[PDB]
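Take a look at the structure below.
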2 protein chains.
Amino acid sequence: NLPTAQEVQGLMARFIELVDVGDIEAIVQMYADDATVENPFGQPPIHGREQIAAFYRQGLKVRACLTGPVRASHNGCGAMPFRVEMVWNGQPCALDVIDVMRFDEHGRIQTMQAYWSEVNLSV
Amino acid sequence: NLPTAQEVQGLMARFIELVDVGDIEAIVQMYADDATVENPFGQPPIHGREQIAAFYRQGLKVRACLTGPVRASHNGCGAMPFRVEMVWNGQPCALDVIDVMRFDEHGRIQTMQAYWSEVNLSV
Ligand SMILES: C[C@]12CCc3c(ccc4cc(O)ccc34)[C@@H]1CCC2=O
Ligand SMILES: C[C@]12CCc3c(ccc4cc(O)ccc34)[C@@H]1CCC2=O
């Protein structure tokens, strides 16, 4: 059913772990089949598991970690701060992001909005 | 005009400083006259400076501090992680929150959503 605040904290924490290890198939399965992703917030959203999978395969030697607790509400939504470290054309980079997610009645990610821009990038 | 990503970072950081010192009038002036506030996200929103001022006067010996960088987008929005420490009936408490704000063309807060619940409270 619609995840409780405690369940949202668990789901979002699991999401980061999956991103960290890079299990693309497991990441995609956490999304609803018709989920929408806005990354970064402000740019046109991608829709559906096919587009989401393509996005992650292209994006993910990457490391991800929570940098603070998951903030969860009682209506199936949560927000979390985390950092992503990768390599861009050789040089190591870090990106600080905040994701806001809305889950559906099946415990799957319905909508995801990623807040970040160049000001949160470090090379 | 619509604040740039760098400007959003500055405005949101200033907001926390105002909350920390507790300057109610200065806090209210950062909001648009008809701004809406959802605190915590999930509960009915309050509307207008009068209601917002009443909310802050009731809410603010409180300390507030950013616990990570402000994540800003290019369309006048930002998200930030912070902690609020206060006293509840004698016992000291801490609350971890994430605010998402949308600014208008005048650089004022149009909409604010605060993500938190009992799971983010520490007594
Ligand atoms: C999509 C994402 C936010 C942005 C992002 C991720 C991973 C690799 C990236 C590589 C980039 O060059 C730019 C942005 C990202 C995260 C994976 C989990 C998440 O929330
Ligand atoms: C409104 C707020 C989030 C919640 C909150 C604040 C201040 C005092 C509080 C006292 C409470 O007993 C419960 C919640 C708050 C913050 C002031 C700045 C902000 O974003």
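By Swiss-Prot numbering, chain A shows 2-61, 65-127, in order.
Yeah, the Cβs are placed from backbone N, Cα and C, and that goes for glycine too.
Database features (Swiss-Prot):
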type	residues	note
MUTAGEN	A:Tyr32 to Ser	Reduces activity 4-fold
MUTAGEN	A:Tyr57 to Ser	Reduces activity 100-fold
MUTAGEN	A:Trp92 to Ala	Slightly reduces activity. Reduces protein stability
MUTAGEN	A:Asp103 to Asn	Reduces activity 4-fold. Reduces activity 10000-fold; when associated with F-16
MUTAGEN	A:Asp103 to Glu	Slightly reduces activity. Reduces activity 10000-fold; when associated with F-16
MUTAGEN	A:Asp103 to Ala or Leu	Reduces activity 100-fold. Reduces activity 10000-fold; when associated with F-16
BINDING	A:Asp103	substrate binding site
MUTAGEN	A:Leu125 to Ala	Slightly reduces activity and reduces protein stability; when associated with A-127
MUTAGEN	A:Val127 to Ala	Slightly reduces activity and reduces protein stability; when associated with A-125
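For A:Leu125 (mutagenesis position), the same-chain residues 6+ apart in sequence whose C-beta sits under 8 angstroms from its C-beta are A:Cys97, A:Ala98, A:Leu99. Proximity of the mutagenesis positions A:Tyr32, A:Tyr57, A:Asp103, A:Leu125, A:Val127 to ligand 1, judged by a Cβ distance under 6 angstroms to any of its atoms, singles out A:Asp103 in sequence order. Spanning 3 unmodelled residues, the distance from A:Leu61 to A:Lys65 taken between Cα atoms equals 7 Å. Cβ neighbour count for A:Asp103 (mutagenesis position): 26 (other Cβ atoms within 10 Å of its Cβ, all protein chains included). Highest local Cβ density among the mutagenesis positions A:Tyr32, A:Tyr57, A:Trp92 belongs to A:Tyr32, counted as other Cβ atoms within 10 Å over all protein chains shown. Around the Cβ of A:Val127 (mutagenesis position), 9 further Cβ atoms fall within 10 Å across all displayed protein chains. Of all the mutagenesis positions listed here (A:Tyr32, A:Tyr57, A:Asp103, A:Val127), A:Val127 has the Cα closest to the Cα of A:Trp92 (mutagenesis position).
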